[PDB]
Amino acid sequence: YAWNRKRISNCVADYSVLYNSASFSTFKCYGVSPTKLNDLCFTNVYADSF
Amino acid sequence: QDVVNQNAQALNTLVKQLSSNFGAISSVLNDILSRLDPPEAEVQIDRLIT
């Protein structure tokens, strides 16, 4: 009910770490392939947490 | 003049139809083929080709 909204911008990442690590188990992406977010790169990124 | 006008209009609309999504995620094919795995890029490309 009180989700937190955090920015990601002006930064470089490696989306391998999140996907491959077994700690994050429940994985599903709508319109984007997982293995490919290494090469696809986005204008701004919005992280909502709860 | 009118036959040239018609032919230019037809080619103009034919070319302009390329910028059209047609129910796909993005109009340009290399985009959708780069941000998707073959199994679902197949569906998106299939709609585009149709």
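Per Swiss-Prot, chain A residues shown: 351-400, in order.
In case you wondered, yes, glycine gets a Cβ from its N, Cα and C as well.
Reduced to three states, the DSSP call for A:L368 (variant position) is helix. Sequence-distant contacts of A:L368 (variant position), defined by Cβ-Cβ distance under 8 angstroms and a gap of at least six in the same chain, are A:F374. Annotation of the natural variant A:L368 to I in Swiss-Prot: In strain: Omicron/XBB.1.5, Omicron/EG.5.1; the original residue is retained in the structure shown.
The annotation that Swiss-Prot gives for the naturally occurring variant A:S371 to L reads: In strain: Omicron/BA.1. Residue environment of A:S371 (variant position) contains 9 other Cβ atoms, counted within 10 Å of its Cβ in all protein chains.
Quoted from Swiss-Prot, the note attached to the natural variant A:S371 to F states: In strain: Omicron/BA.2, Omicron/BA.2.12.1, Omicron/BA.2.75, Omicron/BA.4, Omicron/BA.5, Omicron/BQ.1.1, Omicron/XBB.1.5, Omicron/EG.5.1.
Among the natural variants that Swiss-Prot reports, A:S373 to P is described with the note: In strain: Omicron/BA.1, Omicron/BA.2, Omicron/BA.2.12.1, Omicron/BA.2.75, Omicron/BA.4, Omicron/BA.5, Omicron/BQ.1.1, Omicron/XBB.1.5, Omicron/EG.5.1. DSSP assigns A:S373 (variant position) to coil, not to a helix or a strand.
Here Swiss-Prot notes a natural variant, A:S375 to F, with the remark: In strain: Omicron/BA.1, Omicron/BA.2, Omicron/BA.2.12.1, Omicron/BA.2.75, Omicron/BA.4, Omicron/BA.5, Omicron/BQ.1.1, Omicron/XBB.1.5, Omicron/EG.5.1.
Here the Cβ of A:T376 (variant position) has 4 other Cβ atoms within 10 Å, regardless of which shown protein chain they belong to. What Swiss-Prot notes for the natural variant A:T376 to A is this: In strain: Omicron/BA.2, Omicron/BA.2.12.1, Omicron/BA.4, Omicron/BA.5, Omicron/BQ.1.1, Omicron/XBB.1.5, Omicron/EG.5.1.
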